[PDB]
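Student: To start, I am sharing the structure in question, which I have written as structure tokens.
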Amino acid sequence: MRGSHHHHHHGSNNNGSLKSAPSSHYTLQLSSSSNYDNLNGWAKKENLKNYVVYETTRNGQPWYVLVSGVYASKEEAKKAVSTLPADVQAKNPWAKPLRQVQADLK
């Protein structure tokens, strides 16, 4: 409502826990939104097979993103899209390097 500006609280680096994970792995996105209850509807609607709802980060605004396992690299990731239907492809699955979500994980 009034003010809205969170001061620094990260921008770290020295941890070594970074390279301690396979970044070569990628993970696209089926869709996006800002409501768990409402989401449950879609996720259940399209009948997303093999998936797990969890919390994460997305533009200083937590959201329940859905992803299917993990694609070896970006080579199979691109094609992976074709497999997905229109409804999912209509959301233009913007590439999301698994190295990103590394934020919540630590």
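Residue positions begin at 1 at the first shown residue.
Determination method: solution NMR.
Including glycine, each Cβ sits where the backbone N, Cα and C put it.
From Swiss-Prot, here are the annotated features:
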DOMAIN    20-97  domain 'SPOR'
MUTAGEN   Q29 to K (Swiss-Prot position 351)  Eliminates septal localization
MUTAGEN   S32 to K (Swiss-Prot position 354)  Impairs septal localization
MUTAGEN   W94 to L (Swiss-Prot position 416)  Impairs septal localization
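Just tell me what is around each of these and how deep it sits.
Tutor: Of all the Cβ atoms in the protein chains shown, 17 others lie within 10 Å of the Cβ of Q29 (mutagenesis position).
Under a cutoff of 8 A between CB atoms, and with a sequence separation of 6+ in the same chain, the neighbours of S32 (mutagenesis position) are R58, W63, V65, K91.
Within 10 Å of the C-beta of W94 (mutagenesis position) we count 8 further C-beta atoms, all protein chains included.
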Student: Could you give me three numbers for the domain 'SPOR' (20-97), the DSSP helix, strand and coil residue counts?
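Tutor: Summed over the domain 'SPOR' (20-97), the classes give 26 helix, 5 strand, 47 coil.
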Student: Distance between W94 (mutagenesis position) and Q29 (mutagenesis position) at the Cα atoms, whole Å?
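Tutor: Just about 7 Å between their Cα atoms.
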